[PDB]
Amino acid sequence: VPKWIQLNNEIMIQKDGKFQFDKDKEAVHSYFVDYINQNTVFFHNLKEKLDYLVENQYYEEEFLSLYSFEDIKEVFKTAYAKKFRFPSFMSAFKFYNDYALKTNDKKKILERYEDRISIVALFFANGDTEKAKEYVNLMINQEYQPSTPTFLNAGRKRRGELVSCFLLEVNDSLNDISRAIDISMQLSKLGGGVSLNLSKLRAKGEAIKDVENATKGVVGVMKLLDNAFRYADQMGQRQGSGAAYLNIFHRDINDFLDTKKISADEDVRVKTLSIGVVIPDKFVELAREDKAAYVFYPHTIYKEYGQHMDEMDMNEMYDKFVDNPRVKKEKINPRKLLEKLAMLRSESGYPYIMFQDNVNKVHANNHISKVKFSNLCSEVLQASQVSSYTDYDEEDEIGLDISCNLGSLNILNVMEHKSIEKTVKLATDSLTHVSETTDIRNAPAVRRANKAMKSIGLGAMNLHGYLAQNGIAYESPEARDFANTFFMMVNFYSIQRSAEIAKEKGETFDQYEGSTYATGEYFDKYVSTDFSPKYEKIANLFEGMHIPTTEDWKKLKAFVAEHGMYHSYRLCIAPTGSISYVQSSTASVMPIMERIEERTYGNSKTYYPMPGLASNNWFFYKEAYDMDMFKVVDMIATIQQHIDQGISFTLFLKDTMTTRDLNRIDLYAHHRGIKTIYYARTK
Amino acid sequence: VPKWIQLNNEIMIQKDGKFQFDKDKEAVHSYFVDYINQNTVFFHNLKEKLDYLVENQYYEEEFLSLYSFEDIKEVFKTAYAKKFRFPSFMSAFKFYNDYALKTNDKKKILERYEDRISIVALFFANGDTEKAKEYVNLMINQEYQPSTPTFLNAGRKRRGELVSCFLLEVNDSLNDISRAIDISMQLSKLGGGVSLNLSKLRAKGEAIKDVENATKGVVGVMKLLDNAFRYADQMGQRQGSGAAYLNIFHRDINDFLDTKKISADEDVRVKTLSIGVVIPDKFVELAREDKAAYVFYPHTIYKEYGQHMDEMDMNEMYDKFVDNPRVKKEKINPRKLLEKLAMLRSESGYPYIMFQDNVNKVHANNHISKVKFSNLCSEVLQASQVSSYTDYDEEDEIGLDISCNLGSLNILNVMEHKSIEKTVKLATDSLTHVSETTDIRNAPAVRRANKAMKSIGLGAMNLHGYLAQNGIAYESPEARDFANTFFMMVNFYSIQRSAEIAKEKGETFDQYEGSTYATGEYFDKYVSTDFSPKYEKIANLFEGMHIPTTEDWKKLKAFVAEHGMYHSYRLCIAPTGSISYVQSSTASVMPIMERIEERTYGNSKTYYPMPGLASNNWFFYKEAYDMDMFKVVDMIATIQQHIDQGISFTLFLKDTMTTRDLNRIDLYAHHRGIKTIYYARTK
Amino acid sequence: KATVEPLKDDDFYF
Amino acid sequence: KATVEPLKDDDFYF
Ligand SMILES: Nc1ncnc2c1ncn2[C@@H]1O[C@H](COP(=O)(O)OP(=O)(O)OP(=O)(O)O)[C@@H](O)[C@H]1O
Ligand SMILES: Nc1ncnc2c1ncn2[C@@H]1O[C@H](COP(=O)(O)OP(=O)(O)OP(=O)(O)O)[C@@H](O)[C@H]1O
Ligand SMILES: Cc1cn([C@H]2C[C@H](O)[C@@H](COP(=O)(O)OP(=O)(O)OP(=O)(O)O)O2)c(=O)[nH]c1=O
Ligand SMILES: Cc1cn([C@H]2C[C@H](O)[C@@H](COP(=O)(O)OP(=O)(O)OP(=O)(O)O)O2)c(=O)[nH]c1=O
Ligand SMILES: Nc1nc2c(ncn2[C@H]2C[C@H](O)[C@@H](COP(=O)(O)OP(=O)(O)O)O2)c(=O)[nH]1
Ligand SMILES: Nc1nc2c(ncn2[C@H]2C[C@H](O)[C@@H](COP(=O)(O)OP(=O)(O)O)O2)c(=O)[nH]1
Ligand SMILES: [Mg+2]
Ligand SMILES: [Mg+2]
């Protein structure tokens, strides 16, 4: 047995009635001095290391050529001056197993944490030495963490894309379905997760050029996409991951949900394709009144009105669709559909739930389009325009397919350094650079929307870690007060950085003038309501850091109106799965699942205590399953009001609660303004 | 029970020790008088019928506008002047159930046999009244039958494509694989069977741009294509049919064959994708000498030589592949692979066997490309060039994808009319017209090859019917003598008509100058060997008809050298599945499976004696299973020497025959020059 | 499977 | 599955 995992297993050996948490420091120390320093390739000087990495196709020469080697040396000194030490064995293990650069035979280790951070910083700065040093300070302090694609591939030659979330709109045509399959395989080949909207596709039993009952529905396209994602699996190390989204008023909604039932046949069930359901407020209202709802055939609506069903307002056109004789509709029970959704989430965790009117009542770019679906992680909520892929000889009408670059602030380290403003602005700059350097040459709509919208996603993690290490319960009102103030400040500084970038570059995102930022309606609650902490305990947490007031928000609103905004979307809180270990942080803003996390890697068993877990804060690290999901919904809704995109909201359910409890949680989330619900995890 | 169904069922009731074959005339008469004349929409004049058909979106006004109504009336007069009578109930039933035009609700009948033939002839002539009358005489005499797509769809507004066989080359790239899936779905949407060459795709466990062992091989593409064909199910009317071809020296050949095993896993098995194996002479030579053979990874060969493995001659390059250390290969037993092929064909009828060197040793367009694979019916053998479908922004390199137009001579009716020359030339003209009027907007390589090659397929049928009705056994040497003479005449007159069309239009097919027609090497066996019948009985069958001699072939060779050749390919003998009933003919050049055909339509069972079956010729209608497959191979090889493309050669096997017997039949077919083997049908 | 309990009218108000 | 029988040579010669 390895010495470091033997030391790491001494955490669970209870001495004097307490877990031996200090063993993990010894575990990581042994891990380093027995595996990492031995397996690390060491060079005489940094020049030899950089030459070796560039020559043997490990790095990219173009980005390293913008700095003189003295500047690169200064950046590397800045990284190593911090003398960063991983606080736990899991942090270092995850870094050196997932993100650290290794030789071509996966034998030795080329990059340390400082080397990877310096390379990512030099990639971000794009020739600026001082900016590279600022990025080095930001990441070595672990105040900001670039997403797994960016952190893993920044500055590497044989790399995937820096963006891994893509959202595709599929038009109701065979040419568009073929193009969707092709683009899904191309983006899965790049390593990205692809989400597809299947609402515009006509339902099963619709006509294809005046021959009736000809269309196979969205389930045939679902099978096509599932096999396309199985094919594009990247060696199978990380198999192709796709998501399909359907509006709840689509006629194929029941067949769409039946693809996830355990008793589904092999000719229907999809395995590699996640599913999400978009629920307008009309459906919730119909279920609330116990009235008879109707699902509609999309092609009939398109023929009658000239627009797709999901491109229309259901809360204003549902009655017109029902009364229209030329529209084909099927009678359903909305409460039965809700119960089926709850049962499916209990048994499989699917579908993702998107509350469409919750997304679009605060959506800043409804003039471009309404948000019709989310991503595979169920947190990207941006306007999309469907493309019109025509025959081979004809030109294609390219729409807007969503993609944003992810990045997480570490709430604990940002709050410790009292650097919300600087971290948010530097992270915004880095995400802007990642957006500018991303060029997808096989997804035309993704390319066009990346160039036009310039959308970024700046998330946060370690919310529960910060609260538990500060003696604040996750469900407590003080926690929600802190989240309100913190994320209002993050929104303020992200908007300020976006406006400053627009002023410097002299350009805004496409169709900015129709957005709520341009009209000033976005800033109404910020110029009217003060978001300063209401509790003295929380107010001391922000001591030494300026909290923008209503006057500051009015000044920012004037600044945005006079200079514009560079990013259509700025903030989205992703799950942040594996980078949370490296940053020694709790995953996303969701509460922790286990206080001490037990994992098996190969034939070795190792345990990961939550960051900062001890006996003085053992009960503040309350597990997500033991807490009220209503209070978690309250917390996420408090955070969501400052996030322009969505939050990957996982529901943590006990075995005792029924499907009615899950439905109640979903309805309370819809009532409280939750935009999306990610997973129904059951213990 | 219908009266005609009862009358047709009285055939099996044996009266005086003989079947009541005359009951089928009563059966068809009752069928007509009781159902067809009742359900046939009648109009006061032909003008009213034509106006109703064009204005109700049944016909195309474009082709009918090319004639004055007087010309159309005279064409219809010519069709009805013959007073054509269906000899059997099954002929009329098949026509009025598959090809006759029905109302939009499929309740009444708009088109009689004469109406359908007149419309097809008017579409063929393209404005010529005398040509339309000639086509009417050719088809109402049932000397020439246009293929099911052409006969069914010609002159129809809501029609599918007139071509139903397509052959696509798939390049070793994700872009090309996605484009192949798209084109397969587009062509299956049109109702055409699609054949895909998978030999260029790199095998399983190959490197994808420095990531070794990352390719799923040809089986992942097979699953993608199977789901693509299942989705593109011809508007839910007829199941989507596709074929995949792999070279026997491809590394994935065993995985390719395992997709058809009865015990195949659901993640390997393909349901709607037929498979064909391409076998060069090198494999047969290795199996003959029992030397252990090698299957090669195609991408290693492409990297080493810059050419695809299937683009190179295996006979000369096999030793270089084996001796090359940079070419990856695995040892196989060629005899074990042959036994596996025979076992698979016994179990499921798959794969099709294409003898690569048998095709290419007589191929007239080897300069353009070698024939690498066949169609879904295993008779189309044409040169193909793979397309290089690049990224979306880049320009694609369009190659040549095979698609030929099918037509069948009725050997009995052509022979009784002594009109081999006239029928062959008119059929060539009609197939040329179908080729010119075909434009496919979503298969650029298919469209380019249709425009450039101008290839047609003129088949034959009713060989066994003609022989049995003339007192000639199918396995007899006299039958092979007749086939030799008849198909030599067919080839002569098809070449003459093609050269005449080239002279009239002043243009040949693309890259004709490199063909064996241009160099005269094609005509060597025709200017050196006499193909007149060697039997007095057979020579009497051609009385009143000039059989081309050696001097006639020399004159044709000079004419082709002077004026060129319009069609790269002219003759291919398709199975002719359903049009054989309408023509009262035996299917293709194959012998009859059963003397009397027992089939069930709806809840009523039907009986179909073979055309011309009686007491005198009962034993000349020997069933195919009772026949010696070696003699059938001899017959098909006699025909194959005059057919430039292949022949759909079905093996009719008994249950008692072994795997060794099927292998012996395949090896004798290879020895005798058989190009393709279609099906292994076991009784 | 998780126990299926029907939704009440009062479940839609908070 | 009719009956598997190996090729015993002389089946490649005619
Ligand atoms: N927890 C850790 N995180 C990161 N690197 C570590 C860690 N523990 C050891 N190392 C690596 O091993 C080297 C030697 O570790 P060691 O415990 O001897 O530290 P030191 O810098 O020599 O002394 P000290 O930490 O006692 O001041 C470090 O320089 C570092 O590269
Ligand atoms: N075997 C058949 N094939 C085609 N049409 C048929 C057939 N039998 C009957 N019909 C149709 O039914 C009609 C009635 O023919 P029937 O044998 O009852 O007497 P008919 O009017 O004297 O025939 P005909 O017009 O053929 O000389 C025919 O004109 C023809 O349109
Ligand atoms: C992308 C991808 C390709 N393949 C197969 C299909 C292709 O024939 C082959 C790679 O084709 P390509 O997609 O063209 O590979 P590449 O251009 O990225 O790199 P290279 O050409 O140097 O190999 O691998 C898979 O099996 N799975 C996959 O996910
Ligand atoms: C061709 C085809 C289409 N479809 C469905 C999927 C598409 O969303 C939908 C549109 O097909 P289209 O490609 O648009 O067919 P079309 O344009 O000829 O028909 P229309 O005039 O009505 O637009 O039909 C099938 O389900 N199976 C098929 O084989
Ligand atoms: N020598 C050396 N330095 C490395 C390597 N990887 C990262 N570095 C960092 C450590 C220092 O902060 C910086 C400069 O190291 P160096 O080139 O040895 O310079 P110096 O120690 O002579 O000033 O580069 C490496 O492999 N070798
Ligand atoms: N009357 C009529 N003729 C039809 C119909 N379908 C096909 N025909 C053929 C029969 C004749 O050969 C041709 C002309 O028929 P017509 O218009 O009645 O001609 P005429 O005999 O009055 O000069 O059209 C049909 O529905 N009605
Ligand atoms: Mg369409
Ligand atoms: Mg390639």
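Residues displayed in chain B correspond, in order, to Swiss-Prot positions 6-688.
Using the three backbone atoms N, Cα and C, a Cβ is placed for every residue, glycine included.
These features come from Swiss-Prot:
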- B:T153, B:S169, B:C170, B:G198, B:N380, B:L381, B:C382, B:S383, B:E384, B:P580, B:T581, B:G582, B:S583, B:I584: substrate binding site (BINDING)
- B:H255 to Y: In ts-A 73; temperature-sensitive lethal mutation (MUTAGEN)
- B:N380: active site, proton acceptor (ACT_SITE)
- B:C382: active site, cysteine radical intermediate (ACT_SITE)
- B:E384: active site, proton acceptor (ACT_SITE)
Integer Å distance between the CA atoms belonging to B:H255 (mutagenesis position) and B:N380 (substrate binding site): 19
Three-state secondary structure, which DSSP defines for B:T153 (substrate binding site): helix
B:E384 (substrate binding site), number of other Cβ atoms within 10 Å: 27
Residue pair B:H255 (mutagenesis position), B:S583 (substrate binding site) - Cα distance, angstrom, rounded: 36
Other C-beta atoms that fall within 10 angstroms of the C-beta of B:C170 (substrate binding site): 26
The one of B:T153, B:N380, B:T581, B:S583 whose CB sees the fewest other CB atoms within 10 Å, among these binding-site residues: B:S583
Maximum Cα-Cα separation (Å), residues B:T153, B:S169, B:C170, B:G198, B:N380, B:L381, B:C382, B:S383, B:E384, B:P580, B:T581, B:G582, B:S583, B:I584 listed as binding substrate: 19
Neighbourhood of B:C382 (substrate binding site) by C-beta distance under 8 A, where only residues 6 or more apart in the same chain count: B:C170, B:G198, B:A579, B:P580, B:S653, B:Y683
Number of Cβ atoms other than its own within 10 Å, given for B:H255 (mutagenesis position): 27
